[PDB]
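Read through the structure below, which is laid out as structure tokens, and then see the notes.
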Amino acid sequence: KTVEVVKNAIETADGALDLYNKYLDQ
Amino acid sequence: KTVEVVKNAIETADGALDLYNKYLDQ
Amino acid sequence: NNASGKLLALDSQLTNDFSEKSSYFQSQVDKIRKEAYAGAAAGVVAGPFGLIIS
């Protein structure tokens, strides 16, 4: 269950980084 | 069940390596 | 007479393009600083440890 929450945390961090760069370019 | 947790650990390590290189290039 | 005019045409272009590269440099340094200190602020996905380490 540790592997799945680490995988979801990685996917969430990738999405947050994309959203941060998208807002910062505006 | 060992094979499935090793497969999930491999996929998680690949995702973590991509996220690390993406943040480090920024 | 032809080479003595080519030499003047080269010298004036040289002195203008050097100033344009000297302004390109300063506009590019600020872009490097913008990208670095804007990407370092995304170390809040961890705590302040992740902020100082960025």
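In chain C, numbers come from Swiss-Prot; the residues present are 142-195, in order.
Determination method: electron microscopy, 2.8 Å.
Even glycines carry a Cβ here, placed using N, Cα and C.
In three-state terms derived from DSSP, C:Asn157 (mutagenesis position) belongs to a helical segment. Listed in Swiss-Prot is the mutagenesis experiment C:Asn157 to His, annotated as follows: Strongly reduces cytotoxic activity.
The number of other Cβ atoms within 10 Å of the Cβ belonging to C:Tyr165 (mutagenesis position), over all protein chains shown, comes to 10. Here Swiss-Prot notes a mutagenesis experiment, C:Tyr165 to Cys, with the remark: Strongly reduces cytotoxic activity.
Residue environment of C:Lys175 (variant position) contains 11 other Cβ atoms, counted within 10 Å of its Cβ in all protein chains. Under natural variants, Swiss-Prot gives C:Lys175 to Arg with this note: In strain: CH9802.
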Alpha-carbon distance [C:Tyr165 (mutagenesis position); C:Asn157 (mutagenesis position)] in Å: 13
Around the Cβ of C:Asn157 (mutagenesis position), the count of other Cβ atoms that are within 10 Å: 10
C:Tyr165 (mutagenesis position) in three-state DSSP notation: helix
